[PDB]
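The next block holds one structure in the form of structure tokens; read it before the comments.
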2 protein chains.
Amino acid sequence: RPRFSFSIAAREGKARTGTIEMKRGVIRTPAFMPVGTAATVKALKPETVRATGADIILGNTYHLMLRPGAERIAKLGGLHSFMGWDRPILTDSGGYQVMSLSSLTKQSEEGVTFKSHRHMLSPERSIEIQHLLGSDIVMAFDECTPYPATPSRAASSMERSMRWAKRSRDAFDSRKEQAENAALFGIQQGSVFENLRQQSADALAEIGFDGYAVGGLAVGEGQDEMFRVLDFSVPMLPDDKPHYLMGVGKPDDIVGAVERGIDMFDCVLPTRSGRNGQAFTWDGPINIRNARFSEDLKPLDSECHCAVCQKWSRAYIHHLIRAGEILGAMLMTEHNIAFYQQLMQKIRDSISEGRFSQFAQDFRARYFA
Amino acid sequence: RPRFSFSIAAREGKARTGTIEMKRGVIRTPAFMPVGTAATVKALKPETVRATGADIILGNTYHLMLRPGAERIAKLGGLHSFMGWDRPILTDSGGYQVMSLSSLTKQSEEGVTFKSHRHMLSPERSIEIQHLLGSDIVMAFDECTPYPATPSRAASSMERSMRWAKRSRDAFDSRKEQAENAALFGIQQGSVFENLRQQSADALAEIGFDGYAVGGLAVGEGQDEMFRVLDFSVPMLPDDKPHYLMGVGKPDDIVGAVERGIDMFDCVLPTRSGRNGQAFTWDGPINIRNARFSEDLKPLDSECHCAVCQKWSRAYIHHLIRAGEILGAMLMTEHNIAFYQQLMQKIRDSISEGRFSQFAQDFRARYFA
Ligand SMILES: N#Cc1c[nH]c2nc(N)[nH]c(=O)c12
Ligand SMILES: N#Cc1c[nH]c2nc(N)[nH]c(=O)c12
Ligand SMILES: [Zn+2]
Ligand SMILES: [Zn+2]
């Protein structure tokens, strides 16, 4: 396959369905990327992640540079070989995580220094770490502006991100092997302000990237506000390149974002919530720990085709989670990820058949009932 | 198949290899039974347990009567359906666990009352709970004498166990469905005293059971003492019925016990130790958390045919366990159980080929080196 080729096969309104061809495989879009922190999609073997239908997973520059270390993973053969996932992997730049999980931080034009549990992370080092990990889709090193933010602070932050986007591009292009085998996505910032989003989109397009991520919309904004910002933000991005909404993933968030032109998603909800006892169903989420499921023989979801719903009852999983058993986490996580992939498939198919708007409406009606 | 049929195919010294045919399947002996507390072999799907080569797993009357409850499991269809294991399951009687995990206990001729986290457990209730769970191999309700024990205390304890063995037999035989579909094993007690072991063996044989377990030898005795007791204890049991050494499982313990006539084993070592970072290898156990494995690309064991050793490196698993990742527990546990089953296969094959003594010697030489 080519290093990178995004092709749109069908459209309906602002929604699009297609494929991204990369050396390690094809990614069907709209796509949901399970999150793999600490070089593992929590509680799942890579073959199980693949069985649920995932075409690509997300890795993180921040966590991996700390443990087990970027240089170490490179010495061992790369992240793919390390964790046993041979398909595409998108790595976040650390731009967000360094300010979310670090103990103490020092931000400057050069980058961000921090202490975990002292390290420096700059556009150049972020790109290099992603190279050492052997990432297929490299994310530019950005700054995720806190929400809410004053227009002045949002502007300063976005402007810095754009300067960092240019530095990310040059660092990526300077490494032959990386430039020839991986792809680079730029990240749009600007908080919830249209003029800032426009300036960011324009700056990113001027630099040129293989894909464009919409950053900063998963840090406190309610769905109404997020959708409102997507309404004017996505159209600012190049139409012929993938649009990636970072960190967004509640089922209904995803459907609404696809309706607004988004092609890729990632979020820890499926996995994290799964381990906490929340299972997704077409009738809305349920918390399996609830006593009403102690003797419920039905599967997590009545239509779900996943291996978990084919074999075990809500009653068993209820028992497992309430007992703190590892198998409980494994089963809840596989089902949730499988549910998310089934959602993406229904989305792709409906767009391809020109009935996505109807699908969106039917989905909400049942999900919110 | 028949309700129960034990056939010995080959022998070498006191060692035997054969099969136990039961309605839900065939059990190859010598056999190792992975332990499944809380209706789950920790961190493994039942299909994975089966993939490692396990023919039967162990369930526990004590833990299940507390959570989720025996009557509840019966209402839901039985333990097999509940946890998704359709092969034979041996259930311990609770005789041991009630005195090991209970907060406060009250022992009497009638049975044992206790509080967990008030419940009564008697021979009759134990047998009934195992019936409600749908156990294939039911264990008599006994008393596991603490070690060490004075001859007087050991005698009193054993005598009570034998009276309870008779009560267990009658309770089992009184339930038509259970008597026709499951098997009943008696449990030999008597601490480390030959005369008490003899009296117990004789009492059990007089009552008559489908199999005979050697109890009380997994509560503090060193290997030398345990082997010494097995030397005179196993020969006291009926030759044509299975001999089950309860709670014994270190690799070398197993080899030595097979050399002494034991046909079945169970122990939490493989699973519990696996989650703690200990991996079994033909060269002895290793603790994967050790820094010397941070960049070791070799599999857990160089010869192991398990899925874990086919795909992941010690370096990856080291990282997983040190990060507290669930996949670490899953991988360590699958490998350890697979290693134990591979050990049983090597044992069965060597006995069948009349070269078990040589196998025992070669195994120790390398394992202890
Ligand atoms: N909101 C939001 C985000 C979620 N992940 C992100 N990763 C990066 N690099 N930037 C961002 O803005 C976000
Ligand atoms: N030692 C030892 C044992 C391990 N499990 C046991 N289970 C029962 N019922 N009795 C026993 O003596 C033992
Ligand atoms: Zn499911
Ligand atoms: Zn192995």
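Here chain B follows Swiss-Prot, giving residues 11-127, 132-383 in order.
Heads up, the Cβ atoms here are built off N, Cα and C, so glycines get one too.
What Swiss-Prot records for B:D102 is active site, proton acceptor, and it gives sequence analysis as the kind of evidence. Within the same chain, residues at least six positions away from B:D102 (active site, proton acceptor) with a Cβ under 8 Å of its Cβ are B:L68, B:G69, B:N70, B:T71, B:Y72, B:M153, B:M260.
According to Swiss-Prot, the active site, nucleophile annotation covers B:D280, on the basis of sequence analysis. Counting only same-chain residues at least 6 apart in sequence, those with a Cβ under 8 Å from the Cβ of B:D280 (mutagenesis position) are B:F42, B:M43, B:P44, B:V45, B:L68, B:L100, B:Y258, B:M260, B:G261, B:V262, B:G263. In this structure, B:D280 (mutagenesis position) is part of a beta strand by DSSP.
Secondary structure at B:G104 (substrate binding site), taken from DSSP and collapsed to helix, strand or coil, is coil. According to Swiss-Prot, the substrate binding site annotation covers B:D102, B:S103, B:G104, B:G105, B:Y106, B:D156, B:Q203, B:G230.
Under the heading Zn(2+) binding site, Swiss-Prot lists B:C318, B:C320, B:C323, B:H349. Secondary structure from DSSP puts B:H349 (Zn(2+) binding site) in a helix.
Listed in Swiss-Prot as a mutagenesis experiment, B:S103 to A is described as follows: Strongly reduces activity.
DSSP gives B:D156 (mutagenesis position) a coil state; it is part of no helix or strand. In Swiss-Prot, a mutagenesis experiment is listed as B:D156 to A, annotated with the note Abolishes catalytic activity.
Mutagenesis annotation in Swiss-Prot: B:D280 to N, described as Abolishes catalytic activity; the structure shown retains the original residue.
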Quiz item: Across all chains shown, how many C-beta atoms besides its own are within 10 angstroms of the C-beta of B:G230 (substrate binding site)?
Solution: 32
Exercise. Under 6 Å from ligand 4 by C-beta, which of these binding-site residues make it: B:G104, B:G105, B:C318, B:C320, B:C323, B:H349? Sequence order, please.
Key: B:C318, B:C320, B:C323, B:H349
Quiz prompt | Fewest other Cβ within 10 angstroms of its own Cβ, chosen from the binding-site residues B:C318, B:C320, B:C323 | solution = B:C318
Self-check item: Cα within 10 Å of B:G105 (substrate binding site) - qualifying recorded positions among B:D156, B:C318, B:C320, B:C323, B:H349
Solution: B:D156
Quiz item: By the DSSP assignment reduced to helix, strand and coil, which category contains B:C323 (Zn(2+) binding site)?
Solution: helix
Self-check item: Neighbourhood of B:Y106 (substrate binding site), C-beta criterion under 8 angstroms, separation at least six
Solution: B:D156, B:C158, B:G229, B:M260, B:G261
